[PDB]
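J.: Have a look at this one.
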Number of protein chains: 2
Amino acid sequence: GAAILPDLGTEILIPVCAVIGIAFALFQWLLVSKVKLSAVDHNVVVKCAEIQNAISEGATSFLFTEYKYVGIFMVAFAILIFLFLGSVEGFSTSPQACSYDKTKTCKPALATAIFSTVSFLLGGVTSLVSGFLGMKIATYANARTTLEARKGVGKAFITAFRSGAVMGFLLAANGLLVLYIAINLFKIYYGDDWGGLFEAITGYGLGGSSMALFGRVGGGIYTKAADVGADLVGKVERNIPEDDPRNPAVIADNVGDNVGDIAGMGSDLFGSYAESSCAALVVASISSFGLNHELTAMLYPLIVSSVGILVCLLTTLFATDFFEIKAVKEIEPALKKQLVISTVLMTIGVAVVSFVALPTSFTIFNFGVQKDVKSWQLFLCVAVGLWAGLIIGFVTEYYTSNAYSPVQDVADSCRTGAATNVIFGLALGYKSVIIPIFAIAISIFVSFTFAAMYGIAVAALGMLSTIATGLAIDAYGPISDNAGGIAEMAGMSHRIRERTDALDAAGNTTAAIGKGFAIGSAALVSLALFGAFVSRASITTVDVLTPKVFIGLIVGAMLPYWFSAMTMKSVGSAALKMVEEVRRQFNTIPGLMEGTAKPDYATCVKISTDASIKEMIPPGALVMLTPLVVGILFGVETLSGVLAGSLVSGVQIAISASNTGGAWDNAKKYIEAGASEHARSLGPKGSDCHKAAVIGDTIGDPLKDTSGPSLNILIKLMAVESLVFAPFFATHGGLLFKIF
Amino acid sequence: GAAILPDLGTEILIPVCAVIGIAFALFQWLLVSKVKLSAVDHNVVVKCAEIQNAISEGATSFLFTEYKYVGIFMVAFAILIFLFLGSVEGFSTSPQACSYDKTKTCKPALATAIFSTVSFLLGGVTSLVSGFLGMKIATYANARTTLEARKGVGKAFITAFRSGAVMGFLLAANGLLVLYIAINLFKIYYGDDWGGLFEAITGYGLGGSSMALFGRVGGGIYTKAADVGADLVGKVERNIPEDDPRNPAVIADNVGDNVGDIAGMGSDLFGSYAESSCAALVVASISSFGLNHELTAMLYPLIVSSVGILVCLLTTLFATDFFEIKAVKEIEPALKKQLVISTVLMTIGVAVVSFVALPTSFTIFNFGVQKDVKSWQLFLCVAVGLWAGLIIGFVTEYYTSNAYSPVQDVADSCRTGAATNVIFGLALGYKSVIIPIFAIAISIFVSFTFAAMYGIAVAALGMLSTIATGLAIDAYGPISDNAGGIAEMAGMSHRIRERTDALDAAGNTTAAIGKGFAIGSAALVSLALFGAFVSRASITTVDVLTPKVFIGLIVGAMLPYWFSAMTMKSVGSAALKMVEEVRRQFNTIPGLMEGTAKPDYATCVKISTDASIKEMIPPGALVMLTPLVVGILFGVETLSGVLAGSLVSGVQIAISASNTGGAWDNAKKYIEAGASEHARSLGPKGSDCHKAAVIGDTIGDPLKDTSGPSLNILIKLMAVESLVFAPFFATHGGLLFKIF
Ligand SMILES: CCCCCCCCCCO[C@@H]1O[C@@H](CO)[C@@H](O[C@@H]2O[C@@H](CO)[C@@H](O)[C@@H](O)[C@@H]2O)[C@H](O)[C@H]1O
Ligand SMILES: CCCCCCCCCCO[C@@H]1O[C@H](CO)[C@@H](O[C@@H]2O[C@H](CO)[C@H](O)[C@@H](O)[C@@H]2O)[C@H](O)[C@H]1O
Ligand SMILES: CCCCCCCCCCO[C@@H]1O[C@H](CO)[C@@H](O[C@H]2O[C@@H](CO)[C@@H](O)[C@H](O)[C@@H]2O)[C@H](O)[C@H]1O
Ligand SMILES: CCCCCCCCCCO[C@@H]1O[C@H](CO)[C@@H](O[C@H]2O[C@@H](CO)[C@@H](O)[C@H](O)[C@@H]2O)[C@H](O)[C@H]1O
Ligand SMILES: CCCCCCCCCCO[C@@H]1O[C@H](CO)[C@@H](O[C@H]2O[C@@H](CO)[C@@H](O)[C@H](O)[C@@H]2O)[C@H](O)[C@H]1O
Ligand SMILES: CCCCCCCCCCO[C@@H]1O[C@H](CO)[C@H](O[C@@H]2O[C@@H](CO)[C@@H](O)[C@@H](O)[C@@H]2O)[C@H](O)[C@H]1O
Ligand SMILES: CCCCCCCCCCO[C@H]1O[C@@H](CO)[C@@H](O[C@@H]2O[C@@H](CO)[C@@H](O)[C@H](O)[C@@H]2O)[C@H](O)[C@H]1O
Ligand SMILES: [K+]
Ligand SMILES: [K+]
Ligand SMILES: [Mg+2]
Ligand SMILES: [Mg+2]
Ligand SMILES: [Mg+2]
Ligand SMILES: [Mg+2]
Ligand SMILES: [Mg+2]
Ligand SMILES: [Mg+2]
Ligand SMILES: [Mg+2]
Ligand SMILES: [Mg+2]
Ligand SMILES: [Mg+2]
Ligand SMILES: [Mg+2]
């Protein structure tokens, strides 16, 4: 009937867990504030701090500019939501029959047009705040982990990891607390209409990912224009070290890590968290939980996320307190232990939550029919996504860490030049999709079979249930990356850079793992939302063999390529400009190459700024307008096909791009470290094998930091966007077919 | 109702047009034989003959080796077809009610098993003959083109182009004649059972493309191992000309153009032709034409291809006798006009065919129901295919020719090194898919809407109705390529090479165009075959939102990545071996770098022979086993998703890979030619820009010549295979769902 945990217990447990997470983030920041520096050894400390500030200012300054354009576009788009959703019942103010049950009376559509607009703006704001907080902690932790590197890898690891945990706990706890509050606020207006309530709440996911789209693309173009320009002139052309202060692009580069890899990705992951919770809420709201107004069972997804914060806090302790890194080969294994521990504990967590927060039987909406489901089946839906995630992590590690043969062979292929390096790296990323796809399909089959779109949605959330940790291991990498850049720029000892290099290479693997979790969960939520879209738009069958569905399927499968085209070329063009800028400085400013004059950092910052702010617009436009263009002109059947093809096609290029790029970076890192004889035989730095590895690395740079990771957003965003506009498309869409 | 053209009329016309095409081919071969050479200056002549022989022997010898393996694979698979099909009705010899008309009696399913094996074997034999005859004309024409280049570019054009026409007309005529014969012979047995007759005839395409898959993959690995090795060591490492006779890999490189770009391609296109005709014939056989035994209308696709041959003969005369080339900038436009003229004349021919060979009204089988279709709508189905082809040609030219800005900016990006060449070449490929996809989507919509799977099929066929000319402009390219390999190897003057380079650049564009036609028609026929499969397998609805279909969709979308991983890895590995060997000869054979010692060519030929014969197998296994493993294990609904997914997904990567490869080749060719201030400034040969262009080109080599082009075969071959095995999967498959 109803569950062991009462509605009130749930109303308390969720925000408590949120505050536990925020508290624990604040505590970790406090620990990290113990490492001291300012700009007012000791000369070294002053240099770190001066470098931290330059970076800190650059990141702040670009986010402010980027957030200004995105906030304006957000406001415009919120108006389209209001207008389009408001037009379904001609802006009437009267109630009408429930979309989900014509025998009942529901709040007016116009109202849901307003609360959708509201949840949208909430999600956009929470997304910018996610990116921004992430950027604040990263640009605060970077120099601190550099200084801690003076004491050994282990101490630097620890401060990079605590700081990632600050980012992970703040975003997980925050995205959860804001949703919970918005649900409770909305419920005041909605009453017994839970359908209209969680329909309205859907705009939150749409707000998260809409903003994430620009954050990832804008940041991604800023950082990679710099990265490529810096590394090419400096390492390939001039034979100076990576991240050398004579290099005019290096500040842009390191600012880059913070505005892309940190702020773009914090947004992106908030988008994933939000869409997944929303997808689950929407199907539950017209299932037994929502129809019977059972609030615990209804908020099962938030209860899972709540218990996930607890599990991740416990998990974090293993890497920060219970264990110490003494040898570099211990870094990658430690990060991985974080995944294994959280997954195991979280399986326990989800079982307890399922025992306590669900009745043993209930029904789940299934394309018009109430399907009988058991709490043990729903446990299995969350679990399969949770384990699918771990699988994806293990395979990604295998294909991107330089501790294994796929990356070692890519490095090796450098002996025959850049061409063979690239060909091997491309083959590696292609090859890498196989198992993650099987994992995704298995977890689709199981969750779909057990609980239809609800099953699939909470399998997406299961995959993201350990997101505080996931964000911790990922945020850890750009912090480490900056740390080594500050070392080189501070003039510090050769062996400080060796330590940070080793943290950094582990970070490379870890970034590829986050992209995997983001692609796996995007595939799952997007499928759940596609199905919810189909119901909400009153389509009886999405029949692949009809002209409308098929042209949607093939065109939708083209979109990820069109998107990749724009974003690769933006980076290509901007990087070309950056190389010319860097060259100009080295060739023209007397004493630059000799270390006696200062480079002009601001000109490189500007090339990145201009290119990104300008070139983020078409890809953003492509993704946000496609559902509106196709929904209005062609209709819901054709958009159905678009969503299916973009999902299935988009994930392939997304996985292969990220793993290719990750593999070229770590192959280059392998040569740079010379930690085995095979690795030493490709060296030293500046060797022909090394330069071939650098060429691969910088082709990989836009693949994995601009186009690849954003593709997961192209897919999940079109999908929520379609669902939110479903009533409008069902009613007023399909124009070309109405006319002729 | 009868057409204006009687049945007997049709029976005469088709073989007559076949013969006319064979005669035209022979006449052209004869004209080309007027160019004299023998191995028994006049020193240039002797030398060209010797080299011509070394290529010819290497090409004959590789194909005999490949074709042996492939022929053994073919007999084995033929047994499998017989057993699997024969097992559906437990090998019974009794007649059964016709599934298309329960009042009639039809031939035993065992008969259809037997005849499917027979058509398969014809198709395989014809595909190997197609490739072999292609290689024989190319390895005859190549040196004759070198010699004619002594008189000028236009003379060398005429010889290469007459020689492509040899291949085009032989392949188109012979494929048409064999189909026509097989239909008449099977009819002797089937009599009035046209359903059985044409169900059995479908083996022909399956044998066509099974043989092609190995030919393309085998030939492709062979050629690119050689090419990457020769080019990287000779041009990038040792600063010697391309095709320098000092390079041990150059014989293997030039044999490679004949064994991949010619023999692999010829078989590939033959399978396109065979599948498209077969798909139109299966649907018509249970539509009014087949149910009413109306021979002319039944053979409408063959009549279309017969008229296509006449149209192409006419079109060929424009490039062969009526215009002459006197300047390098006229080569590409002459080649473009061949497609414009054939398209414009075939529009008229197809209008005529549609007027005389169809009743004005009839019905087409459509998912169990006879749909009313008029002959003018059928005209449009064929015509949208034809016109979508030309759109694809124009767009592909725009993206791959160095007369235009996309490639010139790709060459331009060399100014900043190999990493920017590759980022730009990658973005260009991705970008290039937009319009071809839109054209394919429009042809699907039009032909689907008018005439279901039949209209789609004859749309595939319409795109291929000008195949004799399509093959001629394509085959023209490798012949031209060899021509310049032979020029350099014969130590001919720089002027001869400049001419061949102009011919060869245009061949690069024309190869990309051919690939665009192969991919276009593959998408179309695969959709037609996918729909026909669904009927044969008794599926009521392929519904995307079912666990079975959806897991097939996403796994299907992954197959083209797994295939690309294997083929790219193979070329990479064989290339790496090739570089090692070339390096060793330059570094240890005293006098080789100075021209006083002969290299060892055979070793390079060996490395590429062993690699290709061994590595062709797994990718061939993956394509041919997937329908069997999926149909038997998961069943016909899952296989449906696999077909839809592989089609929509594989078409994106196939187009981008090919156009990217083509763009890198021509960006390089543009630095090589220095025909304008911008081009000159990237040179000269041996410059860092030039070497960056070479790096991009060699990375493009496996993309465009091994994995990219074979991908159309993956798609179209899984589709005809699933159809042939449909009755078997429908009865004995879905094991995993039966046991649980
Ligand atoms: C619908 C659900 C179906 C359930 C069953 C699916 C699970 C089976 C996985 C098959 O995939 C394989 O995975 C890799 C294993 O990691 C590859 O091996 C490879 O083996 C090595 C051999 O040295 C290396 O070459 C590596 O690249 C690579 O791991 C292998 O090619 C690939 O096909
Ligand atoms: C559905 C698709 C069909 C799947 C069925 C698989 C059939 C297995 C065939 C076994 O024979 C193959 O052939 C070559 C020799 O027999 C081997 O390498 C070869 O080994 C020899 C050299 O010793 C050759 O002469 C070389 O050309 C070549 O590289 C190759 O590894 C081996 O696999
Ligand atoms: C059915 C689905 C339909 C959904 C419709 C979606 C509309 C999305 C608009 C995308 O258009 C892009 O924008 C740039 C125009 O701003 C183009 O030119 C260029 O723009 C330049 C900036 O002026 C440069 O950045 C580039 O080199 C680029 O080539 C680029 O070609 C084009 O693709
Ligand atoms: C050989 C390897 C092929 C691999 C395929 C594996 C699948 C196994 C399917 C076997 O099919 C059955 O075989 C019997 C015959 O062997 C049939 O009996 C039928 O056979 C007839 C005699 O031929 C009659 O006596 C009866 O109608 C009788 O029901 C029966 O219908 C049929 O379904
Ligand atoms: C899906 C249905 C959509 C229908 C759209 C129609 C598709 C056809 C697009 C083909 O692309 C065009 O081709 C021209 C070549 O024919 C180029 O012109 C070029 O023509 C040359 C020579 O005639 C040059 O001199 C010029 O630079 C000139 O830009 C042109 O730029 C290019 O974009
Ligand atoms: C969805 C249904 C699918 C069912 C059909 C699947 C059957 C065909 C897959 C064949 O397996 C492949 O085998 C190769 C070799 O056997 C490769 O591994 C290889 O392993 C080594 C040994 O051969 C080397 O060749 C390596 O370079 C290479 O990675 C390759 O990656 C692997 O995938
Ligand atoms: C309660 C929250 C759960 C979280 C705890 C985690 C452990 C449970 C997962 C294992 O799944 C099992 O559950 C049983 C059920 O408990 C089984 O039989 C079930 O048992 C009966 C009802 O409980 C039957 O009527 C059904 O048909 C059904 O097959 C089912 O086969 C089995 O694989
Ligand atoms: K990183
Ligand atoms: K060519
Ligand atoms: Mg870098
Ligand atoms: Mg970085
Ligand atoms: Mg860095
Ligand atoms: Mg990195
Ligand atoms: Mg980088
Ligand atoms: Mg070459
Ligand atoms: Mg060649
Ligand atoms: Mg050549
Ligand atoms: Mg070429
Ligand atoms: Mg080449």
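Numbers in chain B track Swiss-Prot; the residues on display, in order, are 2-41, 67-766.
Going by what the header records, the deposited coordinates were determined by X-ray crystallography, 2.3 Å.
Using the three backbone atoms N, Cα and C, a Cβ is placed for every residue, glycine included.
Pasting the feature list from Swiss-Prot:
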type: BINDING; residues: B:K250, B:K730; note: substrate binding site
type: BINDING; residues: B:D253, B:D257; note: Mg(2+) 1 binding site
type: BINDING; residues: B:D283, B:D507; note: Mg(2+) 3 binding site
type: BINDING; residues: B:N534, B:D691; note: Mg(2+) 4 binding site
type: MUTAGEN; residues: B:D294 to A, E, G, N or T; note: Reduces pyrophosphatase activity by over 90%. Abolishes proton transport
type: MUTAGEN; residues: B:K742 to A, R or M; note: Reduces pyrophosphatase activity by over 90%. Abolishes proton transport
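Map these features onto the structure and tell me what's around them.
T.: Its own atom aside, the Cβ of B:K730 (substrate binding site) has 29 Cβ atoms within 10 angstroms in the protein chains shown.
Packing around B:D253 (Mg(2+) 1 binding site) is summarised by its Cβ count: 28 other Cβ atoms lie within 10 angstroms of its Cβ, all protein chains included.
Look at B:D283 (Mg(2+) 3 binding site): DSSP puts it in a helix. For B:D283 (Mg(2+) 3 binding site), the same-chain residues that are 6 or more apart in sequence and have a Cβ closer than 8 Å to its Cβ are B:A164, B:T249, B:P504, B:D507, B:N508, B:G511.
Long-range C-beta contacts of B:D691 (Mg(2+) 4 binding site), restricted to its own chain and to partners at least six residues apart, with a cutoff below 8 Å, comprise B:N534, B:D723, B:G726, B:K730.
According to DSSP, B:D294 (mutagenesis position) sits within a helical segment.
Proximity of B:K742 (mutagenesis position) to non-local residues of its own chain (separation of 6 or more, Cβ distance below 8 Å) is seen for B:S235, B:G297, B:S298, B:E301, B:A548, B:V551, B:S552, B:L555, given in sequence order.
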J.: Counting across all protein chains present, how many other Cβ atoms fall within 10 Å of the Cβ of B:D507 (Mg(2+) 3 binding site)?
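T.: Taking every protein chain into account, the count is 29.
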J.: Measuring Cβ to any atom of ligand 16 with a strict under-6 Å cutoff, which of the recorded positions B:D257, B:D283, B:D294, B:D507, B:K742 qualify?
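T.: Among B:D257, B:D283, B:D294, B:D507, B:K742, near ligand 16: B:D283, B:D507.
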J.: Can you figure out which of B:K250, B:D253, B:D257 (the binding-site residues) comes closest in space to B:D294 (mutagenesis position), comparing Cα atoms?
T.: B:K250
J.: CB neighbours of B:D294 (mutagenesis position) within 10 A?
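T.: A 10 Å sphere around the Cβ of B:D294 (mutagenesis position) contains 30 other Cβ atoms.
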J.: Restricting to the chain of B:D257 (Mg(2+) 1 binding site) and a gap of 6 or more, list residues whose Cβ falls under 8 Å of its Cβ, or answer none.
T.: B:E268, B:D279, B:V720, B:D723, B:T724
J.: Could you tell me the whole-number distance in Å between the Cα atoms of B:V41 and B:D67, where 25 residues in between were not modelled?
T.: 14
J.: Can you check what DSSP calls B:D253 (Mg(2+) 1 binding site), collapsed to helix, strand or coil?
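T.: The three-state answer is helix.
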J.: Have a look at the binding-site residues (B:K250, B:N534) and report the one with the fewest Cβ neighbours inside 10 Å.
T.: B:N534
J.: Using DSSP and collapsing to three states, where does B:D507 (Mg(2+) 3 binding site) fall: helix, strand or coil?
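T.: B:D507 (Mg(2+) 3 binding site) sits in a helix per DSSP.
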J.: Please list, in sequence order, those binding-site residues from B:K250, B:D253, B:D257, B:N534 with the Cβ less than 6 Å from ligand 15.
T.: B:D253, B:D257
J.: Which of the recorded positions B:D257, B:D294, B:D507, B:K730 have a Cβ less than 6 Å from any atom of ligand 17?
T.: B:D507
